[PDB]
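**Student:** The structure that follows is given in the form of C-alpha cells.
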Amino acid sequence: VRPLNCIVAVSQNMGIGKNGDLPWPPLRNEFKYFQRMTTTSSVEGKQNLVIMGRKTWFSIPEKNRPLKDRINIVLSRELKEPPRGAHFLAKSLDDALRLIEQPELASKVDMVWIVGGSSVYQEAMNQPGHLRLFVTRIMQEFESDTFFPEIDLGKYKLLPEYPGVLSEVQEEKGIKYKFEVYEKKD
Ligand SMILES: NC(=O)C1=CN([C@@H]2O[C@H](COP(=O)(O)OP(=O)(O)OC[C@H]3O[C@@H](n4cnc5c(N)ncnc54)[C@@H](OP(=O)(O)O)[C@@H]3O)[C@@H](O)[C@H]2O)C=CC1
Ligand SMILES: COc1ccccc1/C(C)=C/c1coc2nc(N)nc(N)c12
C-alpha cells in the first residue's frame, strides 16, 4: 500500500510491447511468476492491487479481466467511468496513489503493483519514496514499439536475493530469461 512495486518483462534491447502486444510469443511460465507475485498478498483478508495504463487494460483478453483476486486500477484521462470489470478509474498516477492510502481502502489492500504500460512505468519511476522493480530479463533481442525506462544503477540496488524469487536461469520455448529485483528506498 506504500512501497510501489513495478513488474515488467524486458527484452535484451529493453523492449516491452510491439503493436499493442508483447514483442515475444507467449511466455506462459513467466506469466505464472507475474500472477503469483501480483496476486500473493501477505495478509489473509487483504488483496494486492494492480495499477495499469488504459491500453494495457484493453490489451488483457476480456476473459482475463479484471486480473483476478486483485483490486484493479485503470488510469485514463479520457474515460469518465471505470472500464467494465475495473474496480477504480483514476485520471493520474497521483490520484491513484492517494486513493490507495485512504482509510476505507488501506485495510482491504496489501501490496501495490504497477503492471504497465511504458507511460505508467516512467511515472512510477519518477516517484520519490520506496520503489521496487521486479524485472524479467528476457535474454534475447526482439523488435519493439516501446521500451522500458533506463534503470539508473546509482538509484536502484539489485537485490542479491528476494523472498520467494528464484534466481536461476529459466527457459521456455527456446527463450531464456531470469528474475531480478531492484530497490530504490526512501
Ligand atoms: N513487457 C511487459 O512486461 C509489459 C508490456 N506491456 C505492453 O506495453 C505496451 C503498452 O504501453 P503504452 O502504449 O504506454 O500503454 P499504457 O498501458 O501505458 O496506456 C497508455 C494510456 O494509459 C493512460 N495513462 C497512461 N499514463 C497515465 C497517467 N499518468 N494518468 C492518466 N492516464 C494515463 C492512457 O489513457 P487515455 O488515452 O485513456 O487518456 C494513455 O493513453 C503494449 O505494447 C503492451 O503489450 C504492458 C504491460 C507489461
Ligand atoms: C498485455 O499483457 C497481459 C495479458 C493478459 C494478462 C496480463 C497481462 C499483463 C498486463 C502482463 C504483464 C504486465 O507486467 C508484467 N511483467 C512481467 N514480468 N510479466 C508479465 N506477464 C507482465
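Residue numbering for chain A follows Swiss-Prot; the residues present correspond to positions 2-187, in that order.
Technique stated in the header: X-ray crystallography, 2.0 Å.
From the backbone N, Cα and C atoms, a Cβ is placed for every residue, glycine too.
Pasting the relevant annotations from Swiss-Prot:
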type	residues	note
BINDING	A10, 16-22, 55-57, 77-79, 117-124	NADP(+) binding site
BINDING	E31, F32, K33, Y34, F35, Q36, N65, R71	substrate binding site
DOMAIN	4-185	domain 'DHFR'
VARIANT	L23 to R	In a form with an abnormally low affinity for methotrexate
VARIANT	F32 to W	In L-5178-Y cell line; methotrexate-resistant; requires 2 nucleotide substitutions
**Student:** Of these binding-site residues, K33, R71, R78, which scores lowest on Cβ atoms within 10 Å?
**Tutor:** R78
**Student:** So which binding-site residues out of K33, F35, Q36, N65, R71 end up within 10 angstroms of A10 (NADP(+) binding site), measuring C-alpha to C-alpha?
**Tutor:** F35
**Student:** Quick one: what's DSSP say for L23 (variant position), helix, strand or coil?
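**Tutor:** Its secondary structure by DSSP: coil.
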**Student:** Just to verify a number: CA distance, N65 (substrate binding site) to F32 (variant position), in angstrom, no decimals.
**Tutor:** 13
**Student:** Rank the recorded positions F32, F35 by how many other Cβ atoms lie within 10 Å of each Cβ and give me the one with the fewest.
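**Tutor:** Looking at the recorded positions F32, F35, the Cβ with the fewest others within 10 Å is that of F32.
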**Student:** Please list the recorded positions from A10, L23, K33, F35, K56, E124 whose Cβ falls under 6 Å of any atom in ligand 1.
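**Tutor:** Passing the 6 Å Cβ check against ligand 1: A10, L23, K56, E124.
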**Student:** On a C-alpha basis, identify the one among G18, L23, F32, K56, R78 that is nearest to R71 (substrate binding site); the candidates are the recorded positions.
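**Tutor:** So, spelling it out, the nearest of the recorded positions is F32.
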**Student:** Going by a 10 angstroms cut-off between Cβ atoms, which of the recorded positions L23, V121 has the sparsest surroundings?
**Tutor:** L23
**Student:** To the nearest Å, how far is the Cα of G118 (NADP(+) binding site) from the Cα of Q36 (substrate binding site)?
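**Tutor:** Their Cα atoms are separated by 17 Å.
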**Student:** Using a 6 Å cut-off on Cβ distance, which of the binding-site residues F35, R78, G118 come close to any atom of ligand 2?
**Tutor:** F35
**Student:** How many angstrom lie between the most widely spaced Cα atoms of the substrate binders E31, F32, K33, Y34, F35, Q36, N65, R71?
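**Tutor:** Max Cα-Cα spread across the substrate binders: 18 Å.
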**Student:** Looking at the binding-site residues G18, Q36, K56, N65, which one has the fewest other Cβ atoms within 10 Å of its own Cβ?
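**Tutor:** Checked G18, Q36, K56, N65; of these binding-site residues, fewest Cβ neighbours within 10 Å: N65.
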**Student:** My understanding is the cutoff is Cβ-Cβ under 8 Å with a sequence separation of 6 or more in the same chain; which residues meet that for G21 (NADP(+) binding site)?
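**Tutor:** Correct list: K56, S60, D146.
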**Student:** Can you tell me how far the Cα of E31 (substrate binding site) sits from the Cα of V121 (NADP(+) binding site), in Å?
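**Tutor:** With the alpha carbons as reference points, the distance is 21 Å.
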